[PDB]
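Just below is one structure, and these are the notes that go with it.
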There are 2 protein chains.
Amino acid sequence: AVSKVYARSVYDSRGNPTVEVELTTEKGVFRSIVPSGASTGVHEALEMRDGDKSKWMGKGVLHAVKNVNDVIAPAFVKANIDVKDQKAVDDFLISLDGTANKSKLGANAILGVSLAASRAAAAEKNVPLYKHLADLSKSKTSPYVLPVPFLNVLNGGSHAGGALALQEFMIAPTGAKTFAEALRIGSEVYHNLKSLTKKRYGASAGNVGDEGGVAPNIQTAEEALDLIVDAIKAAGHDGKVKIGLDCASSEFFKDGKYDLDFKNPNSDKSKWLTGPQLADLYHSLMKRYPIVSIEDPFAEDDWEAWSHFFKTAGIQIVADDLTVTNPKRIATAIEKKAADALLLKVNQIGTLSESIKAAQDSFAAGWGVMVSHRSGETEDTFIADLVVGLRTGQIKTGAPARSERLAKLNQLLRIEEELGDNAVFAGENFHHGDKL
Amino acid sequence: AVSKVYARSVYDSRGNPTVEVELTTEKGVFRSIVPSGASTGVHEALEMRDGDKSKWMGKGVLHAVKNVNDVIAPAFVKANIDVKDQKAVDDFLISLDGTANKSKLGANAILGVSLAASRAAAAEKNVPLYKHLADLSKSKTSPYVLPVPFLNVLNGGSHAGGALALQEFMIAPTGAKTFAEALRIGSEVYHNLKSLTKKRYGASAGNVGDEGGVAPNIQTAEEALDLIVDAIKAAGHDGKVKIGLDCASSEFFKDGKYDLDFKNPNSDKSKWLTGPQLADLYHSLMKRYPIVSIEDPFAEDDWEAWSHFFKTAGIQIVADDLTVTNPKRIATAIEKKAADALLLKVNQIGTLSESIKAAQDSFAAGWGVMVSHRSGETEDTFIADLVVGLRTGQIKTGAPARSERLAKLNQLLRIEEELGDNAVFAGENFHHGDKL
Ligand SMILES: O=C(O)[C@@H](CO)OP(=O)(O)O
Ligand SMILES: [Li+]
Ligand SMILES: [Mg+2]
Ligand SMILES: [Mg+2]
């Protein structure tokens, strides 16, 4: 039934080129757009780029697109595979590549064929994308779990210009009773946060980073958190709102040491914190603010710091760069007892099937799953359907600003409204939304 | 036939609530998302907001949403209107309302039904939306015309904190041979510019405002002009990319005159200018810089100074607030010989048919039409189709950053590819793409 597969270059939300995949069947054209990260883990599957310095400063994707059109397509189409059989779909792409890392076709050629096939299959079956995804991953669907949105309000690190080391600062409305309410609450806080920011930091401070958070030239985490809690308080939602962090530590890991005083190609062989040192600081913030989740408190391969901290934290601990949505890296973390939550990113692994298995291996181990965008997003809303399909009860898809973020949030409002009484907001149970 | 009309509240690119309409026919479900400006003209059709300071700070659209659902919907459906008949659909909507400014139901309640029916009409005819918009318009279609994108790169005035009072600085890759090459050019300059800006003004200077352009504290118009032309040269595109300006003059129109330092605040009176005065700075800049378009050079009623200037400007002169997409203010302008191009903002008028007559009246008078976005945009790509539909040869939909701006531009890529040989890139002939 798949009668053609085709790629083209489109733009991500930064302006860089990205791959879009269109798959045609008797029921129509299904389109998928691949995201792109800034803060990418060493162990991510390969994103292929042209490297032609004239064009796009070397960032074009014309090779990945060619791979789609010249390599996968002809062969995908001749295998006449059932799109409803996601496994067989992916097994097929995976062996065309024939590498551990998708370094021969590029994760960015494969994913879009993966993802567009799930769309084409939902269509054959006359069901909503999230219903099919539930099928595939074998999730419970009575009721369906509406996720708590982890909205990135204050952007730091690699996501924005200025001093701030911690990359993301999030607010989580776990006290809302519905998704429409959690979004209403979250945007109210955000408009207050913005207003406070310009009052205190000047107009400029008010502009946004890549994920739609404001980016003041703040030096410490405490300053950032104080501001945010003034904003929650100001919006009148004290108590209904919690905090989550993404330290993106890996980006500032140097020897068994951690550099907070940076993005600053000279200051100081002594801001530099050791792991216990850093654990310690986390435990400070923790006693002071309503933090309920910390993601990547330690670098990608500093296994020992993770375990050490994990013993005392008593809050959700998300693995992003540590695990890169890879079942093999996930097994080690479960074993080293490093984390308790997986940051799910379909483009870190490269296929839907490998991304579902990662989620099933985490849930199996007693872990949460937070589906996340990439910092370089698109108009594509796949992940909105995926988080509901997977029953995770938690998503990270940006600030309530910039439509590559609101496109997912707007998709969640419609799904909510659709499921009516057969849905539940994760709320304070976000950590284990699968087990609701 | 239309079986249901339904509306809901979704969010815009700023995180403010807006209206989404869904129109059901035998062909499927057609939706619209209405944008929302920040700028405005006093004479604009009225957007209905709730004014509930307890929700969204008074910015809810629940009332507009209820107008659709409870007032329009029943009646629209009972009327059994031919959706291919746009005038009929809109005549209907205008009568339902009964006020000259759509203030009974609200231009946001109306626009949604209006745009959604054009999508449902296109489907029944089995043509892409642009082709049906061609139909409605009475536009030439051999070839079709792809527009020159006016890309916002840098903001001043109220968008930013130095002393600069002029509002948007845009680049226009006129020199390009296709849309695809013009967007590539456009985004290489954008990136260069963000580099320059962080080197010359600091890392925080790279954070973006509402429409994706940077906003560094600049002192003078020249300072801004020079940074732009350096960026053009750094990129290697010298000679192919022009400059467009949005003055948003009203902003510093201190009754008597034009307060440059409106941002003052110790407001240097008497040193406030009069048309003929401002007109000379304009002229001065035009001689030093490759400006090709100037928007809202004088305030929305200061008709006096528009004519005055128009006499010898010799470049495209765009009417935004002065006209507000109203066939009443266009006539005056045309009659006054104030400007030669209309910025077209559908939600300024409230219906698709009124937007088309307005563009039709401009073209009649020999003016150009720059279809345009609003600051509060959505993932909807309606204006992509509309610009190719009307054959205007120029659009303004923001920087190549943030996907409520790239959605439109990505959508013109797909279009250009779909027309193949049936299309042409406006290039240098942008002021008159209709007569191409
Ligand atoms: O670090 C991260 O979790 C992500 C998402 O906010 O950023 P990036 O896509 O750039 O890795
Ligand atoms: Li990351
Ligand atoms: Mg992360
Ligand atoms: Mg304007």
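Numbers in chain A track Swiss-Prot; the residues on display, in order, are 2-437.
In case you wondered, yes, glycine gets a Cβ from its N, Cα and C as well.
What Swiss-Prot notes for the published mutagenesis of A:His160 to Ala, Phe or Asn is this: Reduces activity by 99%. Per Swiss-Prot, the feature substrate binding site maps to A:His160, A:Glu169, A:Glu296, A:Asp321, A:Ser373, A:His374, A:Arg375, A:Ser376, A:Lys397. Annotation of the published mutagenesis A:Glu169 to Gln in Swiss-Prot: Reduces kcat over 100000-fold; the original residue is retained in the structure shown. The annotation that Swiss-Prot gives for the mutagenesis experiment A:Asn208 to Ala reads: Reduces activity by 44%. According to Swiss-Prot, the mutagenesis experiment A:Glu212 to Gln carries this note: Reduces kcat over 100000-fold. Residues or ranges marked as active site, proton donor in Swiss-Prot: A:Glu212. Annotated Mg(2+) binding site per Swiss-Prot: A:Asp247, A:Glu296, A:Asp321, in sequence order, evidence recorded as experimental evidence. In Swiss-Prot, the entry for mutagenesis A:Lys346 to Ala states: Reduces kcat over 100000-fold. Abolishes of the proton exchange reaction that initiates the enzymatic reaction. The structure shown retains the original residue. The annotation active site, proton acceptor is assigned in Swiss-Prot to A:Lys346 on the grounds of experimental evidence.
Checking the recorded positions A:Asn208, A:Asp247, A:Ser373 against chain B with a Cβ-Cβ cut-off of under 8 Å leaves A:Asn208. In this structure, the recorded positions that sit close to ligand 3, with a C-beta under 6 angstroms from any of its atoms, are A:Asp247, A:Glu296, A:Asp321, chosen from A:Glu169, A:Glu212, A:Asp247, A:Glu296, A:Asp321, A:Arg375. Listed mutagenesis positions near A:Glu296 (substrate binding site): none (candidates A:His160, A:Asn208, A:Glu212, A:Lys346; Cα-Cα distance within 10 Å).
For the recorded positions A:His160, A:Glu169, A:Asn208, A:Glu212, A:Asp247, A:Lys346, a Cα to Cα distance of within 10 angstroms from A:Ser373 (substrate binding site) holds for A:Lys346. Apart from A:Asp247, A:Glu296, A:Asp321, the Mg(2+) site neighbourhood in this chain, defined by C-beta within 8 angstroms of the site C-beta centre, holds A:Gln168, A:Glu169, A:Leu246, A:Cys248, A:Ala249, A:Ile295, A:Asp297, A:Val319, A:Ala320, A:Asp322, A:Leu344, A:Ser373, A:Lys397. If you measure from the Cα atom of A:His160 (mutagenesis position) to that of A:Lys397 (substrate binding site), you get 14 Å. Taking A:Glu212 (mutagenesis position) as the reference point, none of the recorded positions A:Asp247, A:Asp321, A:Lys346 has a C-alpha atom within 10 Å of its C-alpha. A:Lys346 (mutagenesis position) is 10 Å away from A:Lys397 (substrate binding site) when you measure Cα to Cα. Using a 10 Å Cβ-Cβ cutoff, A:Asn208 (mutagenesis position) registers 29 neighbours. Between the CA atoms of A:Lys346 (mutagenesis position) and A:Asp321 (Mg(2+) binding site) there is a gap of 8 Å. Considering only the recorded positions A:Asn208, A:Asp247, A:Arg375, A:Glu169 (mutagenesis position) has A:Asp247 as its nearest partner by CA-CA distance. The substrate-binding residues named in the record, A:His160, A:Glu169, A:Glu296, A:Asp321, A:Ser373, A:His374, A:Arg375, A:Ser376, A:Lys397, extend over a maximum Cα to Cα distance of 16 Å.
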